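Asker: I have a structure here, written as structure tokens, and I will follow up with some questions on it.
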Amino acid sequence: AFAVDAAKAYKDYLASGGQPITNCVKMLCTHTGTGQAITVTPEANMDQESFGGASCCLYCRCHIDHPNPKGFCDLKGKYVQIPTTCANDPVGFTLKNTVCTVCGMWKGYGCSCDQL
Amino acid sequence: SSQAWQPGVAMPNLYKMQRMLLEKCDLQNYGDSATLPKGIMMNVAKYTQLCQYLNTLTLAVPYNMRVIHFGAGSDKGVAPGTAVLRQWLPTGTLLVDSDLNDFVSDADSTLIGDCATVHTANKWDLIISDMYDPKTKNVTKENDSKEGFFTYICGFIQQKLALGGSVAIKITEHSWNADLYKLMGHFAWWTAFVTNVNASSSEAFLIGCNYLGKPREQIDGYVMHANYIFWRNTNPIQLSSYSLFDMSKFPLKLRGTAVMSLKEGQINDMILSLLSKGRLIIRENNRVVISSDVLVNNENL
Ligand SMILES: N#Cc1cn([C@@H]2O[C@H](CO)[C@@H](O)[C@H]2O)c2ncnc(N)c12
Ligand SMILES: [Zn+2]
Ligand SMILES: [Zn+2]
């Protein structure tokens, strides 16, 4: 019945003014990539930074179980593209946002599927 | 320069051929630092440059390639070097990493513990080690060949590196091993490669290219480390991050190098020649299974 809610805790810690998780592993890349959110190799475009996925996963970084009956990690072993404007807090960004299942872009940061 | 636009500098062949005596390493650029791109870690830059240099060698790159990376953790609890290796290597490459201390990684599997506890059933196509004990950097005592994890690495290479495979093992002025240099003579080619981002340090990666499983050349490792220090002492390397800004050709080309199982009797000179050219890997293609030995103790009463 009792489960630690790590996601909520980071969110509240951030709103309380706490410093975001650091030492996310930023990759060197061309920044001419597809811009999709989570990829097998860095795919940042001109407006993004690419990061090693494990280092941007709240569950990986805080040594807690993954929110998944399988415990499978969405980010470990992959690269996550983060908008440059949000790259001071990749863990926050990945937690607070969601990937369009059709085009693979971040909803609100690349996904255009909801356009006329 | 020209050198400043390369990923780093490899030890020129003539320095390998000397018979120098070991001296203290005194680097002119000691204390210089390269200007890293914004927000990029030293370890990401260093591994990027290592991989850029490895792109210029005749690495064997089979389907279902197997790579193991020792010393992969950081005091930060992450694995920047692993993240670069996985970007570099073809998608699908099996990547295992390890460190004495806990860390989270993008590797397919991670083992925490002293490297001497690590065992694998299978052979590997590439071994990378950044393992280092900063207590070796003590200038008040004599600089002898070191054992420890280097003894493990030497055995691991001879027992678990596929013929045709390659290694890159980090050394410094004081972190080195004579048998490891000697084992460089069991590859078709070898060098000591210094990254341009960390050129102010006596660090180098000892690279053995295309393993042959037997000595092609007899190397005295005490002499060769003295030769390496002599080179470093007399050839200042300009700190440079220039190569980090061009990643268009970074990925390791998937060559689909052939993998064959072969018994010792079948390694003729035509096989040895293919091995030496980066055109063949000899090992089993079974499943990759690893383990870490755990010492059990009960300290109650
Ligand atoms: N001596 C020694 C070792 C040092 N390291 C690690 O190399 C990394 C140094 O950059 C660091 O993260 C460290 O924890 C070792 N890892 C496994 N087995 C060892 N025997 C060692
Ligand atoms: Zn995770
Ligand atoms: Zn979409």
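All residue numbers here begin at 1 and follow the chain in the order shown.
This entry, so its header tells us, was determined using X-ray crystallography, 1.9 Å.
Positions of Cβ are set from backbone N, Cα and C atoms, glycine also.
What Swiss-Prot records for this protein is below:
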- B:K46: active site (ACT_SITE)
- B:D130 to A (Swiss-Prot position 6928): Complete loss of virus replication in human respiratory cells (MUTAGEN)
- B:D130: active site (ACT_SITE)
- B:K170 to A (Swiss-Prot position 6968): Complete loss of virus replication in human respiratory cells (MUTAGEN)
- B:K170: active site (ACT_SITE)
- B:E203: active site (ACT_SITE)
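Can you tell me where each of these features sits in the structure?
Answerer: Within the same chain, residues at least 6 positions away in sequence whose Cβ sits under 8 Å from that of B:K46 (active site) are B:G81, B:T195, B:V197, B:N198.
Using a 10 Å radius centred on the Cβ of B:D130 (mutagenesis position) and all shown protein chains, the other Cβ atoms total 24.
In the structure as shown, the Cβ atom of B:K170 (mutagenesis position) sits within 10 Å of 20 other Cβ atoms. In this structure, B:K170 (mutagenesis position) is part of a beta strand by DSSP.
Long-range C-beta contacts of B:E203 (active site), restricted to its own chain and to partners at least six residues apart, with a cutoff below 8 Å, comprise B:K170, B:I171, B:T172, B:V194, B:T195.
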